[PDB]
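K.L.:
Handing you this structure, nothing more for now.
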Amino acid sequence: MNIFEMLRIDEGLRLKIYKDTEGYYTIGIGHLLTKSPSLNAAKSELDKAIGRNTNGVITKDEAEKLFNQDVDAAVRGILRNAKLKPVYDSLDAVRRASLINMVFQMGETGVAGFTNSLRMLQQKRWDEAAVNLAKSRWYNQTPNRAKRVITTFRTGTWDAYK
Ligand SMILES: [Cl-]
Ligand SMILES: [Cl-]
């Protein structure tokens, strides 16, 4: 199991524009297109991301390409972030995947906002971090996915994904 397979389970794969859990236009494996209500604004963003006139549909290869870019970007954003980087550097391989998953989902800014949980993870206080991570809108809005990520942080294994 790895970050790609992990995010593929959490995000699914859809080849046609769809609305995410927050009602935003998305495509492929969790690739956010726009927060605008406009479907035309989303098709425009899509064509721009793909480099062709897609009329709202993409192929599996195209979805996987956006996916590879988004994972790369999540990692690079963590490494560039003064608050995230030290956490990431401190974690083992499995838990690092957990942090990438959160950044992919809610953005670098959003994760960097989990001040107390980050401090707990850096200190390796797994049980405490798990409790603090759950007191969040994130957990309350997408509980099943949040629990899988939190269990991964707590145990350092991929059990929640098997
Ligand atoms: Cl893009
Ligand atoms: Cl969920």
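Per the header: X-ray crystallography, 1.9 Å.
Placement of Cβ uses the backbone N, Cα and C atoms for every residue, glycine included.
In case it's useful when we look at the structure, here is the feature table from Swiss-Prot:
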{"type": "MUTAGEN", "residues": "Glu11 to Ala, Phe, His, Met or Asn", "note": "Complete loss of enzymatic activity"}
{"type": "MUTAGEN", "residues": "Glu11 to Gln", "note": "Complete loss of activity"}
{"type": "ACT_SITE", "residues": "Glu11", "note": "active site, proton donor/acceptor"}
{"type": "MUTAGEN", "residues": "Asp20 to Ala, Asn, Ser or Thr", "note": "Complete loss of enzymatic activity"}
{"type": "MUTAGEN", "residues": "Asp20 to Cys", "note": "Nearly no effet on specific enzymatic activity"}
{"type": "MUTAGEN", "residues": "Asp20 to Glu or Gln", "note": "Loss of 99% of enzymatic activity"}
{"type": "ACT_SITE", "residues": "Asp20", "note": "active site, proton donor/acceptor"}
{"type": "MUTAGEN", "residues": "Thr26 to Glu", "note": "Complete loss of activity at neutral pH; covalently bound substrate"}
{"type": "MUTAGEN", "residues": "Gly30 to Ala", "note": "Almost complete loss of enzymatic activity"}
{"type": "MUTAGEN", "residues": "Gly30 to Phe", "note": "Almost complete loss of enzymatic activity. The enzyme is destabilized by 1.5 kcal/mol"}
{"type": "BINDING", "residues": "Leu32, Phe104, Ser117, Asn132", "note": "substrate binding site"}
{"type": "MUTAGEN", "residues": "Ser117 to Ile", "note": "500-fold decrease in enzymatic activity"}
{"type": "MUTAGEN", "residues": "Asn132 to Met or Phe", "note": "2-fold decrease in enzymatic activity"}
{"type": "MUTAGEN", "residues": "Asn132 to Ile", "note": "5-fold decrease in enzymatic activity"}
K.L.:
Looking only at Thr26, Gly30, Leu32, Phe104, the recorded positions on record, which one has the least crowded Cβ, with the fewest other Cβ atoms within 10 Å?
P.N.:
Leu32
K.L.:
Just how spread out is the substrate site if you go by the largest Cα to Cα distance in Å among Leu32, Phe104, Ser117, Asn132?
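P.N.:
Greatest Cα separation within the listed binding residues comes to 27 Å.
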K.L.:
Compared by Cα position, which of the recorded positions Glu11, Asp20, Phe104, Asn132 is the closest one to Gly30 (mutagenesis position)?
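P.N.:
Nearest listed residue in space: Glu11.
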K.L.:
Quick check on the mutagenesis positions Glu11, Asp20: which one has the highest count of other Cβ atoms within 10 Å of its Cβ?
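P.N.:
Answer by Cβ density within 10 Å: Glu11.
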K.L.:
What subset of the recorded positions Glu11, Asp20, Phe104, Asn132 lies within 10 angstroms of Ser117 (mutagenesis position), using C-alpha positions?
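P.N.:
For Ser117 (mutagenesis position), the recorded positions whose Cα atoms are within 10 Å come to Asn132.
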K.L.:
Provide the three-state secondary structure of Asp20 (mutagenesis position) computed with DSSP.
P.N.:
coil
K.L.:
Around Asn132 (mutagenesis position), which residues of its chain at least 6 apart sit with Cβ under 8 Å of its Cβ?
P.N.:
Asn116, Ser117, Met120
